[PDB]
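Quick notes on the structure that follows.
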Number of protein chains: 2
Amino acid sequence: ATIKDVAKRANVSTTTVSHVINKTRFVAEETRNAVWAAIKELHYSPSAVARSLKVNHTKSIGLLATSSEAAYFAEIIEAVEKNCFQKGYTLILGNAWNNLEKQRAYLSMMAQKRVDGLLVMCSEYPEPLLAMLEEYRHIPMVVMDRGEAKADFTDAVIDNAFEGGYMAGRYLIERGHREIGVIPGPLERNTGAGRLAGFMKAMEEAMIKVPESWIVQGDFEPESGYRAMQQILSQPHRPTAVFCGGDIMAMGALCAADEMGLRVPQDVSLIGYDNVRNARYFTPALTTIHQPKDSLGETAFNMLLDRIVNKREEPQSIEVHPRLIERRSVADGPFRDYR
Amino acid sequence: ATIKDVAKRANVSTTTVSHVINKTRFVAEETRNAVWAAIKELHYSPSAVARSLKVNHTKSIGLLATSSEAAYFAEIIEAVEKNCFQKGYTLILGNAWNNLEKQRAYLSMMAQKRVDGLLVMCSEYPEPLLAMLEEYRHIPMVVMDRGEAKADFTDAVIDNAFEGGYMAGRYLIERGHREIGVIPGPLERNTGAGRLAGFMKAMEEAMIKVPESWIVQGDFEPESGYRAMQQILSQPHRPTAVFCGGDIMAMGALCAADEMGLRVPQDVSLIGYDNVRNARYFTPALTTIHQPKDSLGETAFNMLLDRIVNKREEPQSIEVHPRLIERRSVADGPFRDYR
DNA sequence: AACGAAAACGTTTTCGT
DNA sequence: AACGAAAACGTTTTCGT
Ligand code: HPA
Ligand code: HPA
């Protein structure tokens, strides 16, 4: 149970056991053996809390999430966790559900648990969270889902959501569309307002006016896609193409369409965003803007592990790049030939 | 940084600080105050590794998963994590991907981290994993995804996958079907062979022979649904209804159908399984057997927290119940009127 | 009454022999 | 050369004053 019971059992010191265990200093084979053997019978497991107490690090990462069911997220997390395992780190997942208090509760639980660093995916960053985040300015952390830098006490990865919004609108335009609608995720999120403006840029360049009857708020969830679609597709005057700010919501956009009779992309075209793992299987296969999610995760881990190991101190920010992925949900629009 | 710097700062003992911090014994207000105040300026955070070292428990749960992207799973995990937070527990997620070694690596990392208990979702349990699981027979754990009890050193929750398979076939039968096909998940999994046999029971009762050209192995992933469907729907002689052992795979079953021209449920009917969170949004809305997933998670946590707290020792097993959920992907079959 | 002294948890590492 | 003695990490708790 203890390094003692083991040392004793092996007729050696604990200092010796600790040396064989951690291969920290030369040790006679027979000794080594003897130690292992005792470790076996004893059925010993080194307490990492004991060693952590001494060594000052826990070899563990704290993930202050929002939620982990949402495909998007689920995908990043599984990414993060993989780089944790690759590099010995243990992962502690905290879905704060956009709840300040819960955020408070996790950040603390984390700090007490003394995580080597913090990976931040809160979606929304109002001042009180920004505020709270700074107390923990001491523990090394990277905020993986924001716009710019409202930080200076942090590491960040930027997703270029604007340039994705815009990639989306452009394609719709390059396909013949001009009566386009949009359902954005929450405007308090980067992946919300960010994508939206990207897209909106595109329209103004195209001089395409976007009627408010055609912009309906989503929340990244299926029911919001459904409701939003249904709302745009039920205008007396409806668009020819829709930009849905998140695939999952998009999926719920397809559901409405079909249920309302309209064919996609024959009746309406739909371009989504994220390129979730199973969008290729949406019906019809979803055309969307893809987010390098695996790389969003690893670039975060790796960006954090650095501050930790190399004890780096100057705030960093690495960009990642969204790319269009043409599937089967967008059809040429009316202006395709006039260009 | 330390209880010392704090105690000092407050002009009190550490024993006193520890008492105010943990509300463990009466303490003069002014003292209390003084302590907090020092805790504030000091910007103090109690090390839970220190306290864990002393108190003998980490107030943390180890989740030996398989994967966490898969909706099914993703859903349970988010469940587990919620009950962890409800009850103070910290969660450590370990996706072992059905990799023994990785399993070895996580189980150890976990034990060393000294988790208060283990939540087990490995999907597949070959002997070498069963074997490995027993060494850890000392730490309190519940295996949440298996058939019966190949355990005796554990707590378990059973999902009645058989009775779900069978619920599925029955409905298909009660709808007029007799040329039915099936795509099961991996036969080394409960949710695989279990559901399958449930369903197969149903057929034998109905005297419905199920042609092997109609049973195609899935792996719970979209591409397997797709491929499996495509394979069944391309028989010179095809079925009228299909039972797809997992919703995600089902989703890929719809994709093939559509892409092959066939309408669902007009051309083929499809009943899935799991009732993932967004199946209501599949197109068309997926008819499926639902797994109480949130309750599968909580019943697991709660079942574990017991062995921990109440230090219970006699192996338990609590059943959970799958229920049919009629959506819009199944249509009456040819025998509907003759019954 | 209200609080402290110091032993203790399970290890790592620095002197040493 | 090969290994041990004992200080130390940051707390909790049991005697005590
Ligand atoms: O906040 C989000 N939630 C879910 N999916 C998403 N894709 C981009 N942003 C999000
Ligand atoms: O192993 C599984 N994986 C994914 N979804 C599932 N639904 C039941 N079993 C499974």
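The residue numbers of chain A are those assigned by Swiss-Prot, with the residues present covering 2-340 sequentially.
For all residues, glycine too, the Cβ spot is worked out from N, Cα and C.
Copied over from Swiss-Prot:
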- A:2-56: domain 'HTH lacI-type' (DOMAIN)
- A:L54 to M: Slight decrease in operator DNA affinity (MUTAGEN)
- A:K55 to A: Decrease in operator DNA affinity (MUTAGEN)
- A:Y73, A:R190, A:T192, A:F221, A:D275: hypoxanthine binding site (BINDING)
- A:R190 to A: Functional repressor. Corepressor specificity is expanded since it allows binding of adenine and 6-methylpurine (MUTAGEN)
- A:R190 to Q: Functional repressor. Corepressor specificity is expanded since it allows binding of adenine (MUTAGEN)
What other residues of this chain sit with their CB within 8 A of the center of the CB atoms of A:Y73, A:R190, A:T192, A:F221, A:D275, the recorded hypoxanthine site?
A:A71, A:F74, A:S124, A:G186, A:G193, A:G246, A:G247, A:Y274
Recorded positions, contacting chain B; criterion Cβ under 8 Å; candidates A:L54, A:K55, A:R190, A:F221, A:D275:
A:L54
Measure from each Cβ of the recorded positions A:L54, A:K55, A:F221 to the atoms of ligand 1 and list the residues where some distance is under 6 Å.
A:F221
In Å, rounded, how far does the Cα of A:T192 (hypoxanthine binding site) sit from the Cα of A:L54 (mutagenesis position)?
40
Around A:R190 (mutagenesis position), which residues of its chain at least 6 apart sit with Cβ under 8 Å of its Cβ?
A:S124, A:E125, A:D146
Within its own chain, what residues at least 6 apart in sequence put their Cβ under 8 Å from the Cβ of A:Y73 (hypoxanthine binding site), listed in sequence order?
A:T192, A:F221, A:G247, A:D248, A:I249, A:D275, A:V277, A:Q292, A:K294
Could you check the recorded positions A:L54, A:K55, A:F221 and say which one's CB has the most other CB atoms within 10 Å?
A:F221
Where A:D275 (hypoxanthine binding site) sits in the secondary structure, as DSSP reduces it to three classes:
strand
Taking DSSP as the reference, which of helix, strand or coil describes A:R190 (mutagenesis position)?
coil
Within the domain 'HTH lacI-type' (A:2-56), how many residues are helix, strand or coil going by DSSP?
38 helix, 0 strand, 17 coil
When neighbour density is defined as the number of other C-beta atoms within 10 angstroms of a residue's C-beta, which of the binding-site residues A:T192, A:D275 has the lowest density?
A:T192
What is the biggest Cα to Cα gap, in Å, among A:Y73, A:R190, A:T192, A:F221, A:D275, the residues listed as binding hypoxanthine?
14
Secondary-structure category, per DSSP, in which A:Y73 (hypoxanthine binding site) falls:
helix
According to DSSP, folded down to helix, strand and coil, what is A:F221 (hypoxanthine binding site)?
coil
